[PDB]
Amino acid sequence: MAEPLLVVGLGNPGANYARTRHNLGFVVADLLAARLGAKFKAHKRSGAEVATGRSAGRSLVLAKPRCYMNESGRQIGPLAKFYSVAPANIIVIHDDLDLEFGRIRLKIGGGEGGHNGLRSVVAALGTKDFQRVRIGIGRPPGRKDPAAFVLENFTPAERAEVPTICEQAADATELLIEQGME
């Protein structure tokens, strides 16, 4: 409420992953930065790229790890400190295997739903009590390993809705920032 907020979109750096299921977080962070009219820059003290701005009269810090998914948490801890943000005010956006495609849910705490990015964060923060904006991608077909599923692009049908879904996730995040969780 004077407390700065750290919104983190998870994903993998590199053109080959920009469209994969596991990068929705990056996509949403990109939208939020655009809405804020703020751009990303390499942050010397973390390794992630950051952009800053205002939302709901709140001071905002948007970031996207430049490290691969498993090393996400190690870039977040340092950012939290640099801006002195508490875990509770850290908002992580991520794809979620346990939510049907396009289904968006908010939560603080809870499990990782088999998400490796989420685990490195818990591991790095020493706590599961940070905020999450869960964007459902549904379960993987039996013919596809879960880890491979999230690293592959959305199906033609799903692809047509992803942009819309991300707008909604961006909106949810803003709303969560406005009077979120409780």
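Each Cβ is built from the backbone N, Cα and C atoms, and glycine gets one as well.
Listed in Swiss-Prot:
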- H22: active site, proton acceptor (ACT_SITE)
- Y17, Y68, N70, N116: tRNA binding site (BINDING)
- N12 to D: Does not complement an E.coli temperature-sensitive (ts) mutation (MUTAGEN)
- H22 to N: Does not complement an E.coli ts mutation (MUTAGEN)
- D95 to N: Does not complement an E.coli ts mutation (MUTAGEN)
- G102 to D: Complements an E.coli ts mutation (MUTAGEN)
- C166 to A: Complements an E.coli ts mutation (MUTAGEN)
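Positions of Swiss-Prot features highlighted on the structure.
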residue : record               : CB count, 10 Å
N12     : mutagenesis position : 21
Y17     : tRNA binding site    : 18
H22     : mutagenesis position : 22
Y68     : tRNA binding site    : 15
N70     : tRNA binding site    : 14
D95     : mutagenesis position : 25
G102    : mutagenesis position : 16
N116    : tRNA binding site    : 18
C166    : mutagenesis position : 22
Around the tRNA site (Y17, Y68, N70, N116), what further same-chain residues have their C-beta within 8 angstroms of the site's C-beta centre?
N12, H22, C67, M69, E71, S72, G117
Which one is it: of the recorded positions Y17, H22, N70, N116, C166, whose Cα lies the shortest distance from the Cα of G102 (mutagenesis position)?
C166
Max CA to CA distance in Å over the tRNA-binding set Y17, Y68, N70, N116?
15
Euclidean distance between Cα atoms of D95 (mutagenesis position) and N116 (tRNA binding site), Å:
11
Given the binding-site residues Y17, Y68, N70, which one's Cα is the least distant from that of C166 (mutagenesis position)?
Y17
May I ask which of the mutagenesis positions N12, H22, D95 is closest to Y68 (tRNA binding site) if we compare their C-alpha atoms?
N12
Nearest to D95 (mutagenesis position) by Cα distance: which of the recorded positions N12, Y17, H22, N70 is it?
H22
